[PDB]
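> My structure is below; once you've seen it, I'll send some questions.
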Amino acid sequence: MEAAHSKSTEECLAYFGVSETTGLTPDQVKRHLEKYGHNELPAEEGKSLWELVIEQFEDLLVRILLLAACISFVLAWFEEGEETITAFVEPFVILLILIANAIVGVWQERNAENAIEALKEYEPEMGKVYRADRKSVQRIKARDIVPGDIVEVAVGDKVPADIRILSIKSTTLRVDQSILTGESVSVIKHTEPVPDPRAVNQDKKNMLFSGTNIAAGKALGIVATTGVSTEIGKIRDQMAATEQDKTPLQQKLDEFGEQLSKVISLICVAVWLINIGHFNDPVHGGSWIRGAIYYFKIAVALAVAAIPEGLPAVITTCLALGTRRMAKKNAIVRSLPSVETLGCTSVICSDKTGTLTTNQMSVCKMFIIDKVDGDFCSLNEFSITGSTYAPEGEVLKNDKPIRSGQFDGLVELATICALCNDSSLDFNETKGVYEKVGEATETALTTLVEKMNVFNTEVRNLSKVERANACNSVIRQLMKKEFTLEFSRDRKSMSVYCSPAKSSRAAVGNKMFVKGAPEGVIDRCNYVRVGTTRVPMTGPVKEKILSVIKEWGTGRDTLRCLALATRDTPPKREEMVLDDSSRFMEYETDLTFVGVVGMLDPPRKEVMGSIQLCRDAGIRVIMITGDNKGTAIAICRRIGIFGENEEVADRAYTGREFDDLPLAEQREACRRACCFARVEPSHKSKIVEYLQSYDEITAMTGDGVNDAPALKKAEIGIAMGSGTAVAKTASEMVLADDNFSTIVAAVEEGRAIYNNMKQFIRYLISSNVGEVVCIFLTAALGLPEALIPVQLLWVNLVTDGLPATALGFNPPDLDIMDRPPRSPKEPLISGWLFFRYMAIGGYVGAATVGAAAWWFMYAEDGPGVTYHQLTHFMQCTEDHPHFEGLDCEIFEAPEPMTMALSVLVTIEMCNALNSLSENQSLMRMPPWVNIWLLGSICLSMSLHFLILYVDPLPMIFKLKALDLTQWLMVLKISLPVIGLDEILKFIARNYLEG
Ligand SMILES: CC(=O)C1=C(O)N2[C@@H](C1=O)[C@@H]1c3c[nH]c4cccc(c34)C[C@@H]1C2(C)C
């Protein structure tokens, strides 16, 4: 029964055929349990640690490398030699890296409390019911409550299901609906039905929502829905249906592996095809084995060289470091991958109150009727000073200070504000400041009467804490607050019934003090106050009052206005039913207009800036506020979302105007709008969806479970540090200070990160191209292998690892925020960066192969064979090119490889400095610009020596220390890369800018 709010208390009792006195019976209990299930949210079956890992080897590249480790194992076994001491390191290390990397990949789900699960924090363990099998209340497992039974809730309880209230035992029932919205202000319930069948939870004043708490009272209700059929459960389901897309980066990388996975394979085919000539070799000669083992060897090396094995660890470290860096700027990023996608942010929809504003309400303008006479009319406008809740400030007219007391209408105005209130001030000891106690809109009002002091009450005597509620406590004397009819969006006003304090048997004198939104209040006024006199509200004076309000709310002041009225001859206490808020407006009629107060919820001192920072960065900012369309547009201009005079006839909508437009125009409106006023519960989600259809990475703020869905959808769901728990667990980033500017700071910081990530990505992949050229060369020229996988790995993992990480601290661009949002379609390394990074590789290739062939031919300690065709043969089945030669095992000597490796390691340290900037010379951008980079380079080179001397390593890696002469040959064929890139860089700065 999900429309219980609109049905009568009797109707609900009938629907389920249950008695309010005994409740369901054990036969009804079982029958109900079998039809609706148990009252709880469905448990989660998290992915299996093995399932996750398995899915990581579901990747194409991880396979191509896996297979290799397999090709490596077969070879590692089908081999005969004394190098057996390290004949399995290769297929071992390969497989290992594959493990360590998969884990790192899976380290994106271990710890990440999600909303769909955090929602159990709100369902309680026990509930209280009245069942036919007893007279007293029994407290059963909430898990076992079903629709239709009778429950009981009292102050302190967490409502165990969606319950329709049957009767209120206490004087008034108060509920804390915070887990849904965020607002602590408890709400008042009633048992009277709510007509509208499609009423929103906020108007279902007769329902108690599962997961909420009883602030004050005791009540009895009939359970309407349970499990995933409640409000929270319905939200919990939306969550579960929300698909989560891969970050524009992941998508780009995942596609790179496809691109890479194809080439790798294509090259293993061009290799074979090149050695097809072997088809013309005597069967009775050579070897059908040395060929298969050779084609298989250079294939494995080929894969190992093409894949940047260190990338995963580098990206994961950069993002970890990147997270801590945001935290320093009060941006808690929960998802690592988010530190990346944050920079692609193209749209930011931010709530106003508290994010774009301080949420520190303050009254700074008010007016009463000065006089009415014929068509002539005059008001009495004022101004107040002090924006803090402190009772420190003053009232003044025409910038000149006046004493409020000297105005009667100001006394009344003051009386209402203090009587038709519900909050109060409180001076803090530690903080040493006055803290608001209750609604911010009210406290401001409380703070007002303390500044006005219409009764000249001597307060300068009183201490801080004493004068806090001084002037208020005084007004609370002149009248007795009988009862108060709560505020309801229905009539958007509220009132309190009062009677004079000094009065024994006086049956005349009671007054009702109304406070609410101007339109409603003012139309229920037949009289207008003028001092202490009163005269009929005439058409003119009405337009006068309304116009001053339009001004204060639509002008540069952007003030929230409250009209204040009083019912002079209120209905008799007896004739009022204080149980049907549907009658409250009626009670609040034939009113007299007393005054108007205008308060301000001031924009954060850093929003205008951050908004400008956004116009530059080409980032659209969409505000979502509670204000009306009029004040909303007005606030938008005030902070810059709109230009003072720019037309916004189609760039600002109110939830209502939005629902009127057809599903097509709504999509069109989401691409142009910048201001949403009075939005519906399901709008933020629709907004996010219509924005995503335009391929825009969206940031969406908001909290409480009503917002959870939207946040889950948006690419960057933002919660407040002071927000609900579920809001946070559903968001990608938390604002440790609730400040809009923190958002912007994070986008910039994400922009840095992506650029540096794009820097080291090219760094590494280029290193891979040089290696692939190196292998393919030593293969197309039948030369002996220059570099082997075990070496390449230590390179692409460590040597190249640290510097790539170092690049993480590369200084950001100064115009980092003065260029549009990176389209999630823009590729990584392409175009100029292809040719540019192709040549670097091709050089790196030739340079390594050359360094090998050199030692082999033009080296002293090396068996010179200049033009001896290392290509023409390696077979050595003739021994002709070395008649009196009894040694051919030098074609696998460690020296030449140690030459090839040293070249690569040196060239990469170089390119690491060439990588400080994409197109800037090291002249303008010295090496020491990035200290961490210089550090890693040393840590690497030295580590290069570690594997050349420490006995185990040098042999295991198949390397031998180099002579001070040979090393002189490395620098000779390494250092030059720095000039080559400077050239390509030069070619970009000058002949590539237009
Ligand atoms: C551009 C591109 O598609 C990719 C890549 O380029 N990479 C990863 C990848 O998916 C591969 C990968 C994922 N998980 C591991 C664990 C161990 C080793 C590897 C991987 C190799 C692949 C890597 C890191 C090069």
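Residue positions begin at 1 at the first shown residue.
Recorded method for this deposit: X-ray crystallography, 2.8 Å.
The backbone N, Cα and C atoms fix where each Cβ goes, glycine too.
Heads up, here are the entries from Swiss-Prot:
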MUTAGEN   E309 to A  Interferes with conformation changes that are essential for ATP-dependent Ca(2+) transport
MUTAGEN   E309 to Q  No loss of calcium binding. Strongly decreased rate of phosphorylation of the active site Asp residue. Interferes with conformation changes that are essential for ATP-dependent Ca(2+)transport
BINDING   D351, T353, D703  Mg(2+) binding site
ACT_SITE  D351  active site, 4-aspartylphosphate intermediate
BINDING   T353, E442, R489, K515, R560, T625, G626, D627, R678, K684, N706  ATP binding site
BINDING   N768, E771, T799, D800, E908  Ca(2+) 2 binding site
MUTAGEN   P789 to L  Almost complete loss of Ca(2+) transport activity because of reduced Ca(2+) affinity
MUTAGEN   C876 to A  Loss of ATP-dependent Ca(2+)transport
MUTAGEN   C888 to A  Loss of ATP-dependent Ca(2+)transport
> How many Å lie between the Cα of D703 (Mg(2+) binding site) and the Cα of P789 (mutagenesis position)?
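About 52 Å separate the Cα atoms of these two residues.
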> Would you kindly give the Cα-Cα distance separating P789 (mutagenesis position) and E771 (Ca(2+) 2 binding site), rounded to the nearest Å?
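With the alpha carbons as reference points, the distance is 10 Å.
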> Out of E309, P789, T799, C888, the recorded positions in the record, which is closest to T353 (Mg(2+) binding site) when you go by Cα distance?
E309
> Run through the Cβ atoms and count how many others sit within 10 Å of the one on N706 (ATP binding site).
24
> On a C-alpha basis, identify the one among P789, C888, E908 that is nearest to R489 (ATP binding site); the candidates are the recorded positions.
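The smallest Cα gap between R489 (ATP binding site) and any of the recorded positions is with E908.
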> Whole-number Å only: compute the distance from the Cα of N768 (Ca(2+) 2 binding site) to the Cα of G626 (ATP binding site).
55
> What is the total of other Cβ atoms whose distance to the Cβ of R560 (ATP binding site) is within 10 Å?
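Around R560 (ATP binding site), other Cβ atoms within 10 Å: 20.
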> List, in sequence order, the residues of the same chain other than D351, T353, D703 whose Cβ lies within 8 Å of the centroid of the Cβ atoms of the recorded Mg(2+) site.
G182, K352, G354, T355, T701, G702, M720
> Give me the non-local Cβ neighbours of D800 (Ca(2+) 2 binding site): same chain, 6+ apart in sequence, Cβ-Cβ under 8 Å, ordered along the sequence.
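In sequence order, the residues whose Cβ lies under 8 Å from that of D800 (Ca(2+) 2 binding site) (at least 6 apart) are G310, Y763, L764, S767, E908.
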> Three-state secondary structure of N768 (Ca(2+) 2 binding site) from DSSP?
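It is helical.
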> Would you list, in sequence order, the recorded positions among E309, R560, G626, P789, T799, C888 whose CA lies within 10 Å of the CA of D351 (Mg(2+) binding site)?
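Passing the 10 Å Cα cut: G626.
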> For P789 (mutagenesis position), which of the recorded positions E309, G626, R678, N706, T799 has the nearest Cα in space?
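Nearest candidate: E309.
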> Between the Cα atoms of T799 (Ca(2+) 2 binding site) and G626 (ATP binding site), what distance do you get, rounded to the nearest Å?
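Their Cα atoms are separated by 57 Å.
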> Can you count the other CB atoms that lie within 10 A of the CB of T799 (Ca(2+) 2 binding site)?
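There are 29 of them.
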> What is the nearest of the mutagenesis positions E309, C876, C888 to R678 (ATP binding site), using the Cα of each?
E309
> Any idea which of the recorded positions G626, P789 has the thinnest Cβ neighbourhood at 10 Å?
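Per-residue Cβ counts within 10 Å for the recorded positions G626, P789 bottom out at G626.
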> If one measures from the C-alpha of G626 (ATP binding site) to the C-alpha of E309 (mutagenesis position), what distance in angstrom results, rounded to a whole number?
52
> Among the recorded positions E309, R560, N706, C888, which ones place their C-alpha within 10 angstroms of the C-alpha of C876 (mutagenesis position)?
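Checking Cα-Cα distances against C876 (mutagenesis position), the recorded positions within 10 Å turn out to be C888.
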